[PDB]
Amino acid sequence: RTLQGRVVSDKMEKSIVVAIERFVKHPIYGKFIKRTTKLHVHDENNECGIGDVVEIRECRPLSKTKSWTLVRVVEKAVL
Amino acid sequence: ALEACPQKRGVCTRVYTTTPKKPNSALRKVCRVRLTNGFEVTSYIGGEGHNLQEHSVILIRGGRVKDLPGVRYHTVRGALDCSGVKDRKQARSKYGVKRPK
Amino acid sequence: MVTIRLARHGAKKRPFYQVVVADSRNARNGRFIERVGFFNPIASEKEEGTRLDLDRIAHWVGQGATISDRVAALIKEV
Amino acid sequence: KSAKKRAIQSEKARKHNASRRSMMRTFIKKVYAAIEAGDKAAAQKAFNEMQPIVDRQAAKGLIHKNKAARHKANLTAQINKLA
RNA sequence: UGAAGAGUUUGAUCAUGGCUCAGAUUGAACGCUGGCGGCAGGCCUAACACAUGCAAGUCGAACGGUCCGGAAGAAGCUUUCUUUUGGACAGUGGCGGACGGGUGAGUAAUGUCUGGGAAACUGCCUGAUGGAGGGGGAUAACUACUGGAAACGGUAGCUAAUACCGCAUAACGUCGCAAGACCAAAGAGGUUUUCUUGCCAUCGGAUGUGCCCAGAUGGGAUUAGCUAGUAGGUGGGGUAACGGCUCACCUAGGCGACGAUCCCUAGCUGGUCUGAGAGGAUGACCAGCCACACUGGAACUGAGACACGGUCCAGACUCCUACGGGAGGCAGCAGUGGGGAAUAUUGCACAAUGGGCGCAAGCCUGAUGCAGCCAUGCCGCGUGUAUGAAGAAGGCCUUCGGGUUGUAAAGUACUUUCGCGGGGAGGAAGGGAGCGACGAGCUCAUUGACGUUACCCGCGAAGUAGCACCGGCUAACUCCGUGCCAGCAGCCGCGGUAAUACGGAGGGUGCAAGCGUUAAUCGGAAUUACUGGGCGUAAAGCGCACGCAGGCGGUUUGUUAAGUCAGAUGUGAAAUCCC
């Protein structure tokens, strides 16, 4: 699966957390609600920096918290 | 009734008499009962005469006595020690009275 | 072990069996894999006492599906 | 039949595999020790007496497949290193 | 194809608003009453304590002895004794109790539900490939002796296999490098030179699972900052396997108002009841999953139980006891006592269906199929049918003229539930034998709980009914008694001498072996209003400003197209619901 998000942190090495956000209708009201999730994606090349809107795909579990890897960078920067 | 039970047994604490309210006047027979529910409430004693002592021990039905504020329950005659009304030729269903020969 | 036996829809004076293929673990009248036909002991409800659908069981048979002694008789009758 | 027989066999059963693993860790360490020392000849020769023994434990319900292969890989991985 | 409201806060009116009513349902109980049958259903209350019986074995086509049975011998007969053989038990040896059955205590968690992923595993059964050469070793039974009250135990001697072990071939597989080296395996039975059962290694099939992930899963913040292995990294240990899961070292993070942490509660679901729908409530019967067997903890053996009739330790209790020391644990079936408003035969039976083991014969199987008890519910049926006075008697009313209960009863004729006699069921083929090569196939013979019940035929007597209610909502009236006394009462109320609402009687209405009562669930409530609502005075704008997050955002063009929309396809278990 592919997920789009922002690089909210590049503190760790080879590890970048992507803040993916989505919009879903409320099961009762139906009005769209905002929901986000942080995913620790792998980045061996430490190519992606903070502010980068990258794509994320499911991959072989690098660690317990990391099960995703950086595929491609959408845009350059957006702080 | 606590456990939403239709009826609830209990032991009488005292079988005294009470007087109706403003519009009525009489000596209605009531009795404080310590139900197994853990509550000590007062119940009315239907019938023209009863045989409830101190260790009566009777079942409670549940019914408010308009004239006697506080009495929200009625005693079931024909059960346990509460003997059914004597010579009841009428509504024997209530007062628990076996049909005479 | 997958097996082809008779499922009893059987009601009071209305005994009907459904030759079906299902895991031997499952109950006699539980969730079955697939019905291959039916059996009417009295054959009163319908003239067609039994409908085996040979080709169907012909598949399960060889697939590892074993047929009970009673069912084998009905199936053998085709 | 005798429900006790199954109890006694199980106990003496562990006593068996218990000794087998002992021989394993005993020689595996010997090989590693030799390798660490540098003695090639004596080491490998001792390494060989550890392979079939761990392979034999696999023959029965002593060490089984996986864990048996693990040991073979780990041992040979520690000997070719320090050597 | 789907939606009626009414009563009551006024002297009267309108509005707001709360309460209340006729209906349906309940594995119910209680009161009065009670005939039969079919199907269904039954501790909904203490994991409180329990007398007694019962809850898995099966193989002599693995081996040596007793018990039960048959046959043939040595003998004139008897005693005694010998050989052969069937069953089985006792033992040795092999394979099976983690299935089925019960309960819901505990449990908010990938535990469960839905949709996916992979770092995995799988006896017996099925398909395919290859193989089974030589040798060695061990322990009971049994025999002898000793200890003990018993349980049971110690020592000495003999001994076998499809029991254990070492050596060969490499179909292959494993490990380093890259395109090298290493590692396997028991027979038995016969219609015995031919098959049958079984074994060893490998691949696959069938099925069942371990683990991980997205989303979803109750109440309270008078539960807010929390955390040190705590978050991550390297290496190692550990496991079938990922993982701080565990360890050493390093880094210092990780989580939180999209509510963590803490506290409370309840097995969950398919479904069930209700509702126009949404939704609410529930999850008891049956089916799936989960968690529990004296209380608590733990591990071993195994494909699987951390395992009710397996084991170990701690604790209480009960029983046995020559007190030295032992035996148990009905929240398994039935049942007992205690509890409660209340819930049943310590019954019959395996032939049928299904299950375990066996080549088979066959053995085991209170799983289940039935009967019993109880109007607890549902449906069917009977206590009669036709006739019978302008109109008995009796009771009741009366302007006593008469009217009413009434064709109602009596009586006449007819049929004739019970009961009796006879007959008597479906629900069930092989083993064996004959033909055939005791193979395929064909043919033939023997045998059943509920029941002697259902049902059929014959005979045949009129042959239980009650309960609630009659002021209004609610359909159905008078007389007498009593007299705010006694009593009634869901609400409004009624009774102080004329009461259809008190008690009795006559009559009447409703229903019918049923009828009432009590308790519990549903809408009406557009009274949280998404569909359906309001806030100047009836309840309701926060005192104001600034401002964070969040929510929302003008006109034109282009790209993407996530939301949104469309087609196709997979999934959406069964049953249920609808036709």
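Following Swiss-Prot, chain B residues are numbered 23-123, in order.
The backbone N, Cα and C atoms fix where each Cβ goes, and this holds for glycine too.
Noted in Swiss-Prot for the protein shown:
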VARIANT   B:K43 to R  Confers streptomycin resistance but not hyperaccurate translation
MUTAGEN   B:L57 to H  Protein is not incorporated into ribosomes
MUTAGEN   B:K88 to Q  Confers low-level resistance to streptomycin and a 15% decrease in the translational elongation rate
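Shown here: features listed in Swiss-Prot, placed on the structure.
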residue : record               : DSSP (3 states)
B:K43   : variant position     : coil
B:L57   : mutagenesis position : strand
B:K88   : mutagenesis position : coil
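Counting only same-chain residues at least 6 apart in sequence, those with a Cβ under 8 Å from the Cβ of B:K43 (variant position) are B:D89, B:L90, B:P91.
Annotation for the mutagenesis positions B:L57, B:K88: lowest Cβ count within 10 Å of the residue's own Cβ, B:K88. The two recorded residues, B:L57 (mutagenesis position) and B:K88 (mutagenesis position), show a Cα separation of 22 Å.
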